[PDB]
Amino acid sequence: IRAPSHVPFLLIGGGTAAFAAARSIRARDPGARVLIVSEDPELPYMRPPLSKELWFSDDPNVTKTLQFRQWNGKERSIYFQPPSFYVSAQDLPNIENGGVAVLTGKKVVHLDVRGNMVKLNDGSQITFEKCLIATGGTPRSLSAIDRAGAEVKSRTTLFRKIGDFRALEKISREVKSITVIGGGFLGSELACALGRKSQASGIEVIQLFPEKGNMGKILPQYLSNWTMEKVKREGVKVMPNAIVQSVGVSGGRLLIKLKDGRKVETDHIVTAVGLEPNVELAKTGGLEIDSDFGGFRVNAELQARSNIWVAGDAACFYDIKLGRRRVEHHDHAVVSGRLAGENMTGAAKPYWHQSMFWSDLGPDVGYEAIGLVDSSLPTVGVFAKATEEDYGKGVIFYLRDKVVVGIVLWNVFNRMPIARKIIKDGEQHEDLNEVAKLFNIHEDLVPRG
Amino acid sequence: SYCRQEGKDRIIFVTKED
Ligand SMILES: Cc1cc2nc3c(=O)[nH]c(=O)nc-3n(C[C@H](O)[C@H](O)[C@H](O)COP(=O)(O)OP(=O)(O)OC[C@H]3O[C@@H](n4cnc5c(N)ncnc54)[C@H](O)[C@@H]3O)c2cc1C
Ligand SMILES: NC(=O)c1ccc[n+]([C@@H]2O[C@H](COP(=O)([O-])OP(=O)(O)OC[C@H]3O[C@@H](n4cnc5c(N)ncnc54)[C@H](O)[C@@H]3O)[C@@H](O)[C@H]2O)c1
């Protein structure tokens, strides 16, 4: 198939961000002609299931069907839409009322900003009227793994793509011990996914990380510790305060020697130690990178230059209330993609509507969260007490200048609107205990996810 | 109203009664 020489809407990076954009473009301006160029050969799909929902599928054909049952009991696929609902790259600049074409297995390798053109890996060039960068990002590798030999390197996976899941699902039924390095969102979610699978398979599940407790970059120590202990229950050997020093191959099995001196024998390793943005095209185009936050530097309306927007994880925008930041969540990729698409069609409206995130670590831990959630800030957790400490349920406020900037709804569900208001308001509330009463914590509420 | 301050993080427990 041949690429169209020109297209009005070019979305570099066929992920969760690109899809929202194209959907929002098609919506705001009907009969749009949108081309998503995606280095990935898979059509746009959502990632959350790959750490959570697809590991709990009873159907053993899950690795092939890539379906799951939503917390509402309805069954769906991780793909945003089926192939039939995309037009072809060939037929895009003709088909009546345009549509969305996805160019699978094609990387943009140069962004000619001045001339409104991209050059593809295969030479073929495509000009655009409006362009969005939605390159997302690639998972960070652990230094120690890089330094080690290719024997150990070959037995180390990272997690992002579909194949990552499909291969680690196999490896879960093969080895006797899997060690996850890193205490991240993903770290924990995989450790708990494998932990639940181990209830039947009996496999050793180890998770080690340098923090004192799980999710130590977004949870305050007490909760962080408590969450670690709840992960433990799901079937995980958790080793906090683990700084890896070197990983060799001892006895046909990977040996992880920590700086504190502890050794760990295991068969396979999965590093979930953070995400690096795919800011490749920055140099080619002369677009700015946030020195502090990483990713492309875009203004309040996710705009970089006259005809270039950025969204998703790759985008470091200016949140008019919370300040400049880059956020790497799923609802963020969607919200920002939506907005970019609006602005591309000419709305020029700023990021006002907040994006959020959620994680579920077993049945005991499930939290929606909004805005500036960063364990380094001062927190005020308000939890429910009974009628030997139970942080089972409550709400945690994140402060900056005596102003709430982030909230974590701890096992409190369907309350995100209320929280959202509190962020908008950014009042200097004398007592946050009152503000907490707004979330009817003690009340059973709804048990989504 | 068990309120206790642990560094930067402040922890308030409450029992529903209002
Ligand atoms: C397993 C997993 C579970 C998650 N669960 C949650 C969750 O529960 N909640 C939550 O809020 N977030 C979650 N996230 C985070 C969220 O899914 C991601 O932030 C989101 O998918 C990023 O979307 P994006 O389009 O910006 O980037 P991506 O989804 O990474 O899409 C980027 C795409 O662009 C392609 N690309 C990159 N560079 C180029 C180039 N130069 N040319 C062409 N194509 C290019 C990439 O290969 C890829 O296809 C999860 C992530 C993972 C990995
Ligand atoms: N619930 C959700 O919203 C969710 C779920 C899954 C994934 N994600 C996203 O997926 C991506 C992957 O997240 P992630 O878990 O890889 O990173 P993360 O950013 O979620 O967590 C970073 C972690 O890196 C670890 N780390 C850093 N350097 C290390 C080192 N030298 N040795 C050991 N550990 C080290 C730390 O323990 C820290 O907890 C991110 O974009 C994240 O937001 C989000």
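Think of each number as a place in line: the chain as shown, counted from 1.
Backbone N, Cα and C define each Cβ position, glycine as well.
In the three-state DSSP assignment, the secondary structure recorded for A:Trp358 (FAD binding site) is strand. Counting only residues at least six positions away in the same chain, the Cβ atoms of A:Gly366, A:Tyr367, A:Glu368, A:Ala369, A:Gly449 sit under 8 Å from the Cβ of A:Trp358 (FAD binding site). Here Swiss-Prot flags A:13-17, A:39-40, A:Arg47, A:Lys52, A:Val108, A:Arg160, A:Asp313, A:329-330, A:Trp358 as FAD binding site, drawing on experimental evidence.
Per Swiss-Prot, the feature NAD(+) 2 binding site maps to A:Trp71, A:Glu368, A:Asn414. A simple way to gauge crowding: the CB of A:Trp71 (mutagenesis position) has 13 other CB atoms within 10 angstroms, across all the protein chains here.
What Swiss-Prot lists as NAD(+) 1 binding site is A:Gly183, A:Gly184, A:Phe185, A:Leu186, A:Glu211, A:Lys217, A:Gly274, A:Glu328, A:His329, A:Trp358, and the listing cites experimental evidence. In this view, A:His329 (FAD binding site) is surrounded by 20 other Cβ atoms within 10 Å of its Cβ, with every protein chain counted. Under DSSP, A:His329 (FAD binding site) is assigned to coil, being neither helix nor strand in the three-state scheme.
There are 19 other CB atoms within 10 A of the CB of A:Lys52 (mutagenesis position), with all protein chains counted. DSSP assigns A:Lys52 (mutagenesis position) to coil in the three-state reduction, placing it in neither a helix nor a strand. Quoted from Swiss-Prot, the note on mutagenesis experiment A:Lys52 to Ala (Swiss-Prot position 176) is: Increases catalytic efficiency.
Annotation note: A:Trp71 (mutagenesis position) sits in a coil segment as assigned by DSSP. A:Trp71 to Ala (Swiss-Prot position 195) appears in Swiss-Prot as a mutagenesis experiment; the accompanying note says: Increases redox potential, reacts faster to NADH and forms two-fold longer-lived CTC.
Under DSSP, A:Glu189 (mutagenesis position) is assigned to a helix (H, G or I) in the three-state scheme. Sequence-distant contacts (6 or more apart, same chain, Cβ under 8 Å) of A:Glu189 (mutagenesis position) comprise A:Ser51, A:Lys52, A:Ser359, A:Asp360, A:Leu361. In Swiss-Prot, a mutagenesis experiment is listed as A:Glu189 to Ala (Swiss-Prot position 313), annotated with the note Increases catalytic efficiency 30-fold. Increases affinity for NADH 20-fold.
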Among A:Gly13, A:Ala17, A:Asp40, A:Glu211, A:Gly274, A:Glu368, the binding-site residues in the record, which have a C-beta under 6 A from ligand 1?
A:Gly13, A:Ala17, A:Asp40
Among A:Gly183, A:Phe185, A:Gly274, A:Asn414, which are recorded as binding-site residues, the nearest neighbour of A:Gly13 (FAD binding site) by Cα:
A:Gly274
Cβ atoms near A:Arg160 (FAD binding site) (within 10 Å, other residues, all chains):
18
Diameter of the NAD(+) 2 binding set by C-alpha atoms, the set being A:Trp71, A:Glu368, A:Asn414, in angstrom:
14
Neighbour tally for A:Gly13 (FAD binding site), based on other Cβ positions within 10 Å of its Cβ:
29
If you run the three-state DSSP split on A:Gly13 (FAD binding site), which class comes out?
coil
